[PDB]
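J.: There's a structure below that I have some questions on.
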Amino acid sequence: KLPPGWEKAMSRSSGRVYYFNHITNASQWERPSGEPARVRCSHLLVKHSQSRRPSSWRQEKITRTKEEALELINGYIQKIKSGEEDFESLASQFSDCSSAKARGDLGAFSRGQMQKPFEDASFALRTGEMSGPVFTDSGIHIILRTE
Ligand SMILES: Nc1cccc2ncccc12
Ligand SMILES: Nc1cccc2ncccc12
């Protein structure tokens, strides 16, 4: 019935059904539509004080809490979904990964190369789809599958 990792849920505020993916943390109103050797993704990383390396090109010492980083991620997702901002623009300005300089593009990769929650979300995304918040040892990611 539902593509890999999708479940039905019910909105607390409106009562209408929606769909949630427990691998990508994506959520949407419409019923989801429905593996390759390699996928290509971009990402926006927000680091926090418990990141493996709590430092980035934006900040020599990253001090924000994980909960604060999640709030920032959620705000970026809202602006991307409304069209107020583009993913690529937010990645270049605010991603704590050096890949910010390439609008978040990481290039193409296979299974076994990236951290596992990132890998699993990337491969479960369909081409053009965006994840919700994905947690790794690096921080919290928004992932966009481009190929
Ligand atoms: N909602 C949350 C997000 C991220 C970290 C947290 N830590 C403690 C309690 C709640 C949290
Ligand atoms: N750290 C990085 C990882 C993957 C791709 C990148 N592209 C440009 C700059 C930094 C990158």
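The residues of chain A that appear here are 6-39, 51-163 by Swiss-Prot count, in order.
Including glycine, each Cβ sits where the backbone N, Cα and C put it.
Experimental mutagenesis is annotated in Swiss-Prot for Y23 to A, with the remark: Reduced affinity for KIF20B. The annotation domain 'PpiC' is assigned in Swiss-Prot to 52-163 on the grounds of sequence analysis. While the structure shown retains the original residue, Swiss-Prot records the mutagenesis experiment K63 to A with this note: Loss of peptidyl-prolyl cis/trans isomerase activity. No effect on the interaction with IRAK3/IRAK-M. Abolishes IL33-mediated increase of IRAK3/IRAK-M protein levels. Among the mutagenesis entries in Swiss-Prot is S71 to D or E, noted as: Loss of peptidyl-prolyl cis/trans isomerase activity, nuclear localization and cellular function. Under its mutagenesis annotations, Swiss-Prot gives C113 to A the following note: Loss of peptidyl-prolyl cis/trans isomerase activity; decrease in DNA repair of double-strand breaks by homologous recombination slightly less efficient than that observed with wild-type protein. No effect on RBBP8/CtIP.
Please situate the listed features within the shown structure.
T.: Under DSSP, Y23 (mutagenesis position) is assigned to a strand (E or B) in the three-state scheme. Sequence-distant contacts of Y23 (mutagenesis position), defined as residues of its own chain at least six apart whose C-beta falls under 8 angstroms from its C-beta, comprise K13, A14, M15, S16, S32, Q33, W34.
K63 (mutagenesis position) falls outside any helix or strand according to DSSP and counts as coil.
When secondary structure is read from DSSP and collapsed to three states, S71 (mutagenesis position) falls in the coil class. Counting only same-chain residues at least 6 apart in sequence, those with a Cβ under 8 Å from the Cβ of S71 (mutagenesis position) are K63, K77, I78.
Counting Cβ atoms from all protein chains shown, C113 (mutagenesis position) has 21 others lying within 10 Å of its own Cβ. DSSP assigns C113 (mutagenesis position) to coil in the three-state reduction, outside any helix or strand.
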J.: Gap validation: 11 unmodelled residues, flanks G39 and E51. CA-CA distance in Å?
T.: 13
J.: May I have the DSSP-based helix, strand and coil counts for the residues of the domain 'PpiC' (52-163)?
T.: 39 helix, 24 strand, 49 coil
J.: For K63 (mutagenesis position), what is the tally of other C-beta atoms lying within 10 angstroms of its C-beta?
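T.: Summing over all protein chains shown, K63 (mutagenesis position) has 23 other Cβ atoms within 10 Å.
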